[PDB]
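Note sheet for the following structure.
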Number of protein chains: 2
Amino acid sequence: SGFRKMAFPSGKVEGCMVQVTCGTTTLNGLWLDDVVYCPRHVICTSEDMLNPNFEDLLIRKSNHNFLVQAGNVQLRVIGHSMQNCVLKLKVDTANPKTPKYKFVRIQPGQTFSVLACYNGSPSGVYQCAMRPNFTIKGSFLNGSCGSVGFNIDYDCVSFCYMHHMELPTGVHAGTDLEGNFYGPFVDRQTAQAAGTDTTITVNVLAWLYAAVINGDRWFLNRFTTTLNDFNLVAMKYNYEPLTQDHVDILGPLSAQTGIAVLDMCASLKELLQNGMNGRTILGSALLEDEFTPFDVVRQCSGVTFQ
Amino acid sequence: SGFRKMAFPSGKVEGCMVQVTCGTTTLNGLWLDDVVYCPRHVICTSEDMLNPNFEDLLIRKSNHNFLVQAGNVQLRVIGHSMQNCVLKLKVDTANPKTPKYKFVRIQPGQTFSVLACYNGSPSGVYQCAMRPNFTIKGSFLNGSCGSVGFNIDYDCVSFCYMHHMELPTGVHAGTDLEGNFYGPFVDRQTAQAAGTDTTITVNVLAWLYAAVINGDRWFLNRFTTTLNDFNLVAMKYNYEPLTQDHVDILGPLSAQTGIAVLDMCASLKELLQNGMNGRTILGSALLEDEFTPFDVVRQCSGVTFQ
């Protein structure tokens, strides 16, 4: 029993982190096979970041201008190219610690673990969600760029995020491992609007199911609702609309607990309209939305990895 | 910027987890050098756990009755002994992935990371605190016994916790790596009282300092207090008393933010007396107490590990 925000074990990703230095800029890179992936802004000075022309800046850089260090050993760079907002440095040695992996572009509302790193070295691991407005609420300081987010399925690491920017609002933006930003953000130090940060309704419902499984039941009510009725409430509270796809994803949790999805929706509706009257659910005094239905099933059944 | 409950990278501990089977009971063990540590209840059936005589039960077990499996390879057990509530299985091979390590018995209110494992395989990592009543609020299912908690200092893993029991209240109890339980608990399936779970005041104050550092300032008030005045309030709300030792530990955070410790105490006092009026601090609608002052400094400055 118990329910905790839980990250994937980070060991397979630890063995992939390196330090990349170009000129006087140092950040983190991801070493898989004979390629090192890192944010293209590694080629920028603080001044360049105000209005960079990455193509023109990269024209000045040769292979030998990119220092790549893994632990205390130097990798030889034999090729470089820019793909969207990431650089790919071809090195002469395949990472012997490369796990089985793939690159995935995740959907808003999905979750993933972040291994925060500085100077190529791991600092910590935490769980977070791609917000509906395509930001993440992370914990990143200067030098953390190139940190990656990932999910693990048994022995295979799906990399989904590389950290690039902190918006002036303090939230974070970054790319997939092909270098395409999530959301409308650019790798330039300019004001950028994220947009309304809505709550991930299907995740809140999964977490309520998790609460029931663990004995937190007080919020169950005698009401039901309909999808359209519930969604009228959701709109008012800046919750994402719930679709039948979402209902389908919640099916197994509905089955396990015997609580129809729409009954749980009606319990969520009363929570949105009446608040939590100073009570808590799974140790939280607000509705948590950074657990997916799959996260709940995983944690509640003890799925392991290599 | 940003502030997240963050665990240590788990890779050094992943390489130490093995599966231990005795008869029909399987749980996790920790393989360091040529010794495997695991809960002594591995020798018990579900029936034995009602009223075990561990000495008498262990007398029946020989080295060859303990199956130890690391990945898909079997370790040869050449000796066994019981130390308090842990078994130590001497094996014929030193773990080649053994990190630098020590065993530490932590104080109530300290934090540590837990690598939850099943059948010797890692499932996830999360951060938690040794409560003042010597329980932890973890996420553990059947088979998770032998999971360990740890801290990391650069390249050295300090193991501080091994999981043994879930109390009927749903909270968790376990031992240090010498096998001595934290708190009054025993490894028997009987009712056991934890006692009043108080809030870790010094950790709440560190977290308030973390909030200020990140721009969450609304809770700062115009008041100050004294240690005795504050502690009268703390007693009323089941907060641990604050000592001058705690004030000293908060000194660097006081210095960084320019907020005297007792001024922050007065802000906490008003929060306890008036609640949070539906506001949040660092994304939480209650006062968080599972960050130590050292955790705040670490995260706010980006300390890394090998």
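Chain B is numbered as in Swiss-Prot; shown residues: 3264-3569, in order.
Positions of Cβ are set from backbone N, Cα and C atoms, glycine also.
Residues or ranges marked as active site, for 3CL-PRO activity in Swiss-Prot: B:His3304. Take the CB of B:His3304 (active site, for 3CL-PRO activity) and look out to 10 A: across all protein chains shown you find 25 other CB atoms.
The active site, nucleophile annotation in Swiss-Prot covers B:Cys3408 and rests on experimental evidence. Other Cβ atoms within 10 Å of the Cβ of B:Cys3408 (active site, nucleophile) number 25 in total over all chains.
Swiss-Prot gives this note for the natural variant B:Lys3353 to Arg: In strain: Beta/B.1.351. B:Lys3353 (variant position) counts 15 other C-beta atoms within 10 Å of its own C-beta, drawing on all protein chains shown.
The local packing around B:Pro3395 (variant position), expressed as other Cβ atoms within 10 Å of its Cβ over all shown chains, amounts to 22. Quoted from Swiss-Prot, the note attached to the natural variant B:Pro3395 to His states: In strain: Omicron/BA.1, Omicron/BA.2, Omicron/BA.2.12.1, Omicron/BA.2.75, Omicron/BA.4, Omicron/BA.5, Omicron/BQ.1.1, Omicron/XBB.1.5, Omicron/EG.5.1.
Quoted from Swiss-Prot for the published natural variant B:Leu3468 to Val: In strain: Zeta/P.2. Here B:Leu3468 (variant position) comes close to B:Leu3505, B:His3509, B:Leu3513, B:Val3524, B:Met3527, B:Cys3528, B:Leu3531, B:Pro3556: these same-chain residues lie at least six apart in sequence, with C-beta atoms under 8 angstroms from its C-beta.
Closest to B:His3304 (active site, for 3CL-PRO activity) in space, going by CA atoms and restricting to the recorded positions B:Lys3353, B:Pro3395, B:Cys3408, is B:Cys3408. Between the CA atoms of B:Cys3408 (active site, nucleophile) and B:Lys3353 (variant position) there is a gap of 19 Å. According to DSSP, B:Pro3395 (variant position) is assigned to coil rather than to any helix or strand. Cα spacing between B:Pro3395 (variant position) and B:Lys3353 (variant position): 34 Å, rounded to the nearest whole number. Secondary structure from DSSP puts B:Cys3408 (active site, nucleophile) in coil.
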